[PDB]
Amino acid sequence: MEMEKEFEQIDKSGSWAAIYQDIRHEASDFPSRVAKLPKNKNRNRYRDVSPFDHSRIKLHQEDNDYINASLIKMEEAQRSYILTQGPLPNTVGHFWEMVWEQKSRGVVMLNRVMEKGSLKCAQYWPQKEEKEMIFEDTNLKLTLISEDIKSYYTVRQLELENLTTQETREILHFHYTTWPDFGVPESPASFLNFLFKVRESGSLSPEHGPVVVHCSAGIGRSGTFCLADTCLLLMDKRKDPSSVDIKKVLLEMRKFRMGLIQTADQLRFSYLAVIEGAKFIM
Ligand SMILES: CS(=O)(=O)Nc1ccc(Cl)cc1
């Protein structure tokens with residue numbers, strides 16, 4: 001079926017939970033043996049969220065190459081994304097090592113450091129220009145260059161230096177700051193505006209490594225971001241845009257990381273975002 005009318009048909013019939021459970025039943029199951037090794041317990045935020053072995057990002061290190069991060073490679077859309085958990089106190093150096101080694105331009109953050117009164121990820125970037133951060137375990141230096149605070153999101157320019165080689169690179173930090181503590185946003189308008197700002201920066205384009213996207217677990221809000229981006233790109237590429245099937249795209253993405261889209265409300269919000277976004281594109 002088309003999307004917008006499939007949408008109204010699920011609303012009128014109130015069957016979002018049944019649609020979402022079908023997706024969960026059909027989703028791929030692949031091994032995640034490296035994630036579950038005892039030496040990696042303090043590298044995982046949640047025991048039930050792990051990268052598959054076949055698609056995990058490897059650190060360029062011979063001691064321990066593990067990080068909770070996955071490469072999502074979308075062949076028809078010609079887009080790639082790295083989806084990862086919010087960094088932990090003992091993985092902030094690994095996080096920036098990955099950004100460096102994978103040649104990423106942008107980092108997309110969809111959570112606040114504290115939500116619901118608890119810490120959802122480490123404070124992993126500097127908050128003042130004159131107070132830079134040094135990660136001694138991976139030999140990197142990170143400096144805040146500029147910050148632009150808007151009503152729904154903040155964009156930061158960061159300088160990452162590889163201290164071994166003295167090479168430097170500019171990284172863009174796109175921080176969506178207004179996702180509610182409970183539920184999903186009422187309108188997708190600010191989320192779509194944010195997606196378009198990431199696109200306009202070059203961070204999603206083939207001349208760079210894949211964008212790094214995270215929330216707390218790296219599967220819920222993060223899944224919504226890449227699912228919406230890929231669906232809108234396919235609607236532009238194809239002769240028949242009504243042929244784009246958001247459930248089929250989601251199942252393809254779940255071949256590369258488990259659990260993408262965590263609730264039926266997130267599934268409905270993803271439909272809403274793609275539907276509204278397709279009208280603005282034209
Ligand atoms: C103009 S500026 O001060 O050099 N701006 C700047 C500095 C460093 C980086 Cl990585 C990016 C931009």
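If you're wondering, the header gives X-ray crystallography, 1.7 Å.
From the backbone N, Cα and C atoms, a Cβ is placed for every residue, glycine too.
The active site, phosphocysteine intermediate annotation in Swiss-Prot covers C215. Annotation note: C215 (mutagenesis position) sits in a coil segment as assigned by DSSP.
DSSP assigns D181 (mutagenesis position) to coil in the three-state reduction, placing it in neither a helix nor a strand. The Cβ neighbour count for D181 (mutagenesis position), using a 10 Å radius over every protein chain in view, is 9. The annotation substrate binding site is assigned in Swiss-Prot to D181, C215, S216, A217, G218, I219, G220, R221, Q262.
Quoted from Swiss-Prot for the published mutagenesis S50 to A or D: No phosphorylation. Neighbour density for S50 (mutagenesis position): within 10 A of its CB lie 22 other CB atoms from the protein chains shown.
Here the residue is the original one, but Swiss-Prot notes a mutagenesis experiment at this spot, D181 to A: Substrate-trapping mutant.
Its Cβ placed at the centre, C215 (mutagenesis position) has 27 other Cβ atoms within 10 Å. What Swiss-Prot notes for the published mutagenesis of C215 to S is this: Catalytically inactive mutant; abolishes sulfhydration.
A 10 Å cutoff on Cβ-Cβ distances gives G218 (substrate binding site) a total of 29 other Cβ atoms nearby, all chains included. Taking a C-beta cut-off of under 8 Å and a sequence gap of six or more, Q262 (substrate binding site) has these contacts in its own chain: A217, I219, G220, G223. Distance between Cα atoms for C215 (mutagenesis position) and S50 (mutagenesis position): 14 Å, as a whole number. Less than 8 angstroms from the CB of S216 (substrate binding site) sit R45, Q85, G86, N111, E115, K120, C121, each of them six or more residues away in the same chain.
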